[PDB]
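I'd like to ask you about the structure that follows.
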2 protein chains.
Amino acid sequence: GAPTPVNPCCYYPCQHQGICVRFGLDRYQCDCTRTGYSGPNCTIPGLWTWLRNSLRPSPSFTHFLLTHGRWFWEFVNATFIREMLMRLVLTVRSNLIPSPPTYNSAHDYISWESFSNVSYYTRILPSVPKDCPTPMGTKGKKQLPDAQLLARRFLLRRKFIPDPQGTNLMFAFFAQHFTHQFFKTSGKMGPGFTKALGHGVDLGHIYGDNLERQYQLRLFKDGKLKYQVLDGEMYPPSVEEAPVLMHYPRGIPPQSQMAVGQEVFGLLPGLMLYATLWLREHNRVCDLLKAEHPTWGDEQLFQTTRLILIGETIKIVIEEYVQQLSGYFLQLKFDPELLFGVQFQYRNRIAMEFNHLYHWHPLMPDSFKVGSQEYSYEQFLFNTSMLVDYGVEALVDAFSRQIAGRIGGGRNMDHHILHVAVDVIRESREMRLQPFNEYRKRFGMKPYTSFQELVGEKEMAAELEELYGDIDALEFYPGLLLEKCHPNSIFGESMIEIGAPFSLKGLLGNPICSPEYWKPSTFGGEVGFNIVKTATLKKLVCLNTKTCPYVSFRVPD
Amino acid sequence: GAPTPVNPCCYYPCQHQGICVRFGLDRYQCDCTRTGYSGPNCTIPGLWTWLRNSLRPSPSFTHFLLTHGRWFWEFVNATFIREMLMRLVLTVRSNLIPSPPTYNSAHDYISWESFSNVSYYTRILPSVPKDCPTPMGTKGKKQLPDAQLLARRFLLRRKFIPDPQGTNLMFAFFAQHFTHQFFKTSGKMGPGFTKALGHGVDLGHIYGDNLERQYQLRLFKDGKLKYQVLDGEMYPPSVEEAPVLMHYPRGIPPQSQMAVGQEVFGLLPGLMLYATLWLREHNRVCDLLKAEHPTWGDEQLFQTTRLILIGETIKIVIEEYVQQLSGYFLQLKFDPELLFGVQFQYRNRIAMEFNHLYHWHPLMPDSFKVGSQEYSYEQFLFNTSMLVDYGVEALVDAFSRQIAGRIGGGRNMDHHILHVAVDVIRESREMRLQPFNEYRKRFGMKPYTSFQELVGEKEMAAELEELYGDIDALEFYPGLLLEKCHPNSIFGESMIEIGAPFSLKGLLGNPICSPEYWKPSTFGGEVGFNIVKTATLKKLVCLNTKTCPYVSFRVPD
Ligand SMILES: *[C@@H]1O[C@H](CO)[C@@H](O[C@@H]2O[C@H](CO)[C@@H](O)[C@H](O)[C@H]2NC(C)=O)[C@H](O)[C@H]1NC(C)=O
Ligand SMILES: *[C@@H]1O[C@H](CO)[C@@H](O[C@@H]2O[C@H](CO)[C@@H](O)[C@H](O)[C@H]2NC(C)=O)[C@H](O)[C@H]1NC(C)=O
Ligand SMILES: *[C@@H]1O[C@H](CO)[C@@H](O[C@@H]2O[C@H](CO)[C@@H](O)[C@H](O)[C@H]2NC(C)=O)[C@H](O)[C@H]1NC(C)=O
Ligand SMILES: *[C@@H]1O[C@H](CO)[C@@H](O[C@@H]2O[C@H](CO)[C@@H](O)[C@H](O)[C@H]2NC(C)=O)[C@H](O)[C@H]1NC(C)=O
């Protein structure tokens, strides 16, 4: 007879990535192995770490240096300091992600099932044990706030708040397209599994997440994908030409449906726009390789073109996508040679927290203005002809001229897609993610002392306090999307400091960035190795279109 | 109209791991990227490589230093020079294996299908193109020698030639058991595929190569495996208790069959001996963890014990298995911390050449002497009661007292298993492996100038020449098993210089050897982390048996 002692790991006693291990019935034991710190809680700093801890600048101070005084960055970008700084950004950001994946949605410990079964989403911090007092550990209330009252009172958009950095819809449809290749949650299996077993930039949203779908999408002649030429322009093939199951709506004839790598891409003109572009790019590279290598088979023309398009994707994401997102004056550079000196596992496992912080649905606008007229949400969604009605040139120019919404600060998510945020809050609770403050301590940040320190103003913090009860019990999604934005930035501090470790580890953590693959012979000679380099977003649109329209991630000024 | 020019890569023009790339119709282009050398054939040495190339000792000279003058090695083993040398052996041997796997049985080039589809055997050197003059490239005859006349005239044993190092059958049954966890060729798919997707030391031959087989083999109580206690001793469960398909012979009742991880282990008393031992070891560790962690579930008791047994396997293979095999006076040490300074991918992909050089069937003796009597091959094979008739103690002592056969030099493969060598020569030809000399140049060795330089004597070289026609056309299997043995060694030079890169890369290339996993919390506290360390072969037998018999890899002297 006893009051059933509390699980000591509910208090999160370990600090600095210390592993809480339960011993006996009520004791714990923090494993501070190579965590830099020692002691019963990994709070006593070692010699080397006490030096770096008292010399590390504030994370909000580093972002200030990278966004002011442009004259200093003009010189850095034109010397070898740029390469030397890039080696520092890639090394420091990647050290936070475990080199082999530690845990997953079923095991809160190192295990061979967590390492081998690639059908699982991995994770960085283990889940809250089911025998904790509160559903968030030891702090907060006995029942979390309402999932819909949270999304309506804080996340629902009232009026469109533009992005201060000028990010356009061409970036939004790129983000949705580029991420659906490793964010594919299986509805039949559950909320912690993925059909995208590639776990990174495999372009599974172009060639299919399996092999049968890949064969049915390929022409098997000159290594090309099946292409359907419509009134002069080249579009992806019709569904009856490439009979792979697409999630097209019922009733629309197969002459209108278009088969692509992903199953859902045919439900938006923007998602179908990029799938048309990469298919034009894929068939474009196949012509340039057959010229250099006539004595090549069908398979080698395809598998070598895949690595090239994987190469262009990693470059455009590093030097244009992340660049626009950060707003840094320091020009980012995708050079895998910068990591040849460091120990860096060229493997990646998609974490369930990365899927979480990537819900940038506030990007989407109130309506979609394609040139002359202005399509509504019900007119834009599931439109099976707008891509062919306008062509790639018109839609690319149209999306590059409309501003997207600010991410941080909250109250900027359009109400047609507010239900996605409610599924995120619900999934975050069924995965049992640790509080927002506990994830900051994992990513080198002090926890928020008050609620006003999080949101920035007094009114929103007052309601967020009575709902949760404690700042150490705030969930992961609200803290990210309700955090106060940096001045003239797209989102708050915690979005940059947590999102950057996952991105660079997922981009440079590709086998093509390894010394074994980063050769010109991998991409079929120097002709193909120079397609990976010098690859821009304009060279993706304007090299595959009849005319060259305006295409970038910012709106004209 | 033309004579259809020869494929220039049939001449293997590139040297020093240079990649032959075909350009146009008849030209080639060697990619010497980071190969150390430059020029049209990667034959012109760079500055750093010309220094190391004129200062690298002979591979037959390094083996002489490690096998003579024991007094010098007494001091090295008792100082930090042992650790410093071990860091050198692990780093230099592993640099030959590609960090991500380069090619496989279907692609002779870097490709995402070669990297992602783990159902393939990878490879180090690409295959001979189908448009080469000879089946071995450009040298040799138009038809390779007979597969059976080669195995009967050179590989077939005449009289038993013992192992000069004293390797016993306890080593042989360990080798066959330990390797069947990553050497499982799928008969239905073909000769280049594997059912052992773990690709390393996953102990899939204990817990099953899939998940359904794992569940059906587990007791799901205290994380143990289903165990069948027979007359006091603990044996693996009967097949009707763990209904997973075993390849037991037809007719024998299920009361006699025993279900284990692998399907074939029930066809030898030696294979069933180790499966009984590890099952006793697995259920032994489960008792030691439940004491330290009472508040643990069934899953964590199992998955943590798996990592411990994976840890003991890597240690016993490094410090006892490879140690006995090498005969070095330098004591080998399994310390993953020695690779924390080097860039080392803690991932492994099983190569088809590693499956090749591991055909040590000359280990098997003429007959099996179990204590008093002497069982023949037809009495030993498929014996469903000898393990229970004698117990683990008797069979372990019996196998540790009988010498095994020499591997190199040829003419030492027992005729009951000579058909395995014929399948190896046939598989080597259907995989189209490069000549034996071309694999030596890949593993830092000069090619054999003559046939006498290979075998050592005049008569065997004379017949091997008229069969093949050229020393640059000798296949991979005969060159390995017909090579002249080192003085008083188990096999020749090329077996040590090619086998060591694959082993250390496959042992240290495990995620548990990574800094992220090599913590005491991974193995459930310091109690379990010290089971991985100090784990010996005697502590595997004598800690799970009633009596402690003689158990080692050598025979008493
Ligand atoms: C280590 O961390 C814990 C958790 O934050 C600290 O809190 C103690 O938790 C134990 C639970 O077993 C309680 O019995 C103590 O009363 C708690 N202490 C306090 C001050 O609240 C613990 O103090 C930390 N240990 C050290 C040495 O700092
Ligand atoms: C799908 O998009 C097409 C155009 O891309 C829509 O058809 C146009 O609708 C506008 C109304 O704003 C008319 O002015 C045009 O004449 C139409 N053109 C064509 C070719 O149809 C269509 O209505 C959209 N479908 C849905 C369901 O909204
Ligand atoms: C590079 O390696 C090749 C292959 O060993 C050498 O052999 C030449 O191969 C080409 C095939 O295109 C023939 O036309 C030449 O006649 C071969 N040369 C000789 C001497 O046999 C080639 O010589 C090497 N190149 C260099 C510069 O050493
Ligand atoms: C399987 O092995 C058992 C013993 O492990 C064999 O049975 C023994 O055979 C010997 C003959 O050398 C007899 O002297 C023993 O009395 C037998 N003991 C038992 C318990 O049967 C058996 O013959 C073997 N089976 C085959 C097919 O060879």
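So for chain A, numbering is Swiss-Prot's, and the shown residues are 27-583, in order.
Method reported for this entry: X-ray crystallography, 3.4 Å.
Backbone N, Cα and C atoms are what each Cβ position is placed from, and that goes for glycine too.
The active site, proton acceptor annotation in Swiss-Prot covers A:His206. The active site, for cyclooxygenase activity annotation in Swiss-Prot covers A:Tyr384 and is backed by similarity to another entry. Feature annotation from Swiss-Prot assigns heme b binding site to A:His387. Residues annotated as domain 'EGF-like' in Swiss-Prot, with sequence analysis given as evidence: A:31-69. Swiss-Prot lists A:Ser529 to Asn among its mutagenesis entries, and the accompanying note reads: Abolishes cyclooxygenase activity.
Could you tell me the structural context for the features on the list?
In the three-state DSSP reading, A:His206 (active site, proton acceptor) counts as coil. For A:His206 (active site, proton acceptor), the same-chain residues 6+ apart in sequence whose C-beta sits under 8 angstroms from its C-beta are A:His231, A:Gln288, A:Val290, A:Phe291, A:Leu297.
Non-local neighbourhood of A:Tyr384 (active site, for cyclooxygenase activity): A:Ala201, A:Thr205, A:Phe209, A:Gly525, each in the same chain, at least six residues away, with C-beta under 8 Å from its C-beta.
In the three-state DSSP assignment, the secondary structure recorded for A:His387 (heme b binding site) is helix.
Residues 75, 152, 154-155, 157-159, 163-164, 460, 464, 467-468 of the same chain, all 6+ positions outside the domain 'EGF-like' (A:31-69), place their C-beta atoms under 8 angstroms from a C-beta of that stretch.
In the three-state DSSP scheme, A:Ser529 (mutagenesis position) is classed as helix.
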Near A:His387 (heme b binding site), which residues of its chain come within a Cβ-Cβ distance under 8 Å, counting only those 6 or more away in sequence?
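Looking at Cβ-Cβ distances below 8 Å from A:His387 (heme b binding site), excluding near sequence neighbours, one finds A:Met439, A:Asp440, A:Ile443, A:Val446, A:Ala447.
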Please give me the CB contact count at 10 A for A:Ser529 (mutagenesis position), counting all chains in the structure.
18
Kindly report the helix/strand/coil residue split of the domain 'EGF-like' (A:31-69) according to DSSP, in that order.
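Per-class counts: 4 helix, 12 strand, 23 coil.
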